[PDB]
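Encoded as structure tokens, the structure appears first; notes follow it.
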Amino acid sequence: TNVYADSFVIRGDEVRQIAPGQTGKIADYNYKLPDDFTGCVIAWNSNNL
Amino acid sequence: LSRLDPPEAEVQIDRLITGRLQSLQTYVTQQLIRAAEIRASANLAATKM
Amino acid sequence: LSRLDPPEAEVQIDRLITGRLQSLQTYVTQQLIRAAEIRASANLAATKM
């Protein structure tokens, strides 16, 4: 129910940090992943564009 | 609280809950065991009196 | 079943088993506690009759 897609582009140095419950430069002050949240995260490199 | 974040400390909290609940069930069992022991004794004392 | 694959859901199944087995042991203990309470009462009623 109610599929929401949050899309952005980041450097590979912070890709491993985005996860629901940790800290960091981006995880603390740019977005908040809830701890009880259930979902999926997909990251893929895009050099051609 | 000051030793881990809620996610990973949750498993230690679970062990704390389990051990203490089982300590309570042993204690309550023994309390009612001695209560039942005193039950027959109290009926015995009522019969004597 | 529809919520995780068997490997990682196994740990939640273990908690489900543990809580329910302990609920049974408490319930069975209390049942026999009241059975023993009724034991002396029934011998008492047999003595009266």
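We're sticking with Swiss-Prot numbering for chain B, so the shown stretch reads 981-1029, in order.
For all residues, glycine too, the Cβ spot is worked out from N, Cα and C.
Straight from Swiss-Prot, the features:
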{"type": "VARIANT", "residues": "B:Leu981 to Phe", "note": "In strain: Omicron/BA.1"}
{"type": "VARIANT", "residues": "B:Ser982 to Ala", "note": "In strain: Alpha/B.1.1.7"}
{"type": "VARIANT", "residues": "B:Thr1027 to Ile", "note": "In strain: Gamma/P.1"}
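On the structure: features taken from Swiss-Prot.
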{"residue": "B:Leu981", "record": "variant position", "CB count, 10 Å": "6"}
{"residue": "B:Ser982", "record": "variant position", "CB count, 10 Å": "3"}
{"residue": "B:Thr1027", "record": "variant position", "CB count, 10 Å": "8"}
- Message: When DSSP is mapped onto helix/strand/coil, what comes out for B:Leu981 (variant position)?
- Response: coil
- Alpha-carbon spacing, B:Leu981 (variant position) to B:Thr1027 (variant position), which is rounded to whole Å: 57
- Item | Coarse DSSP state, helix versus strand versus coil, of B:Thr1027 (variant position) | helix
- Item | Integer Cα-Cα distance in angstrom, B:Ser982 (variant position) to B:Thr1027 (variant position) | 59
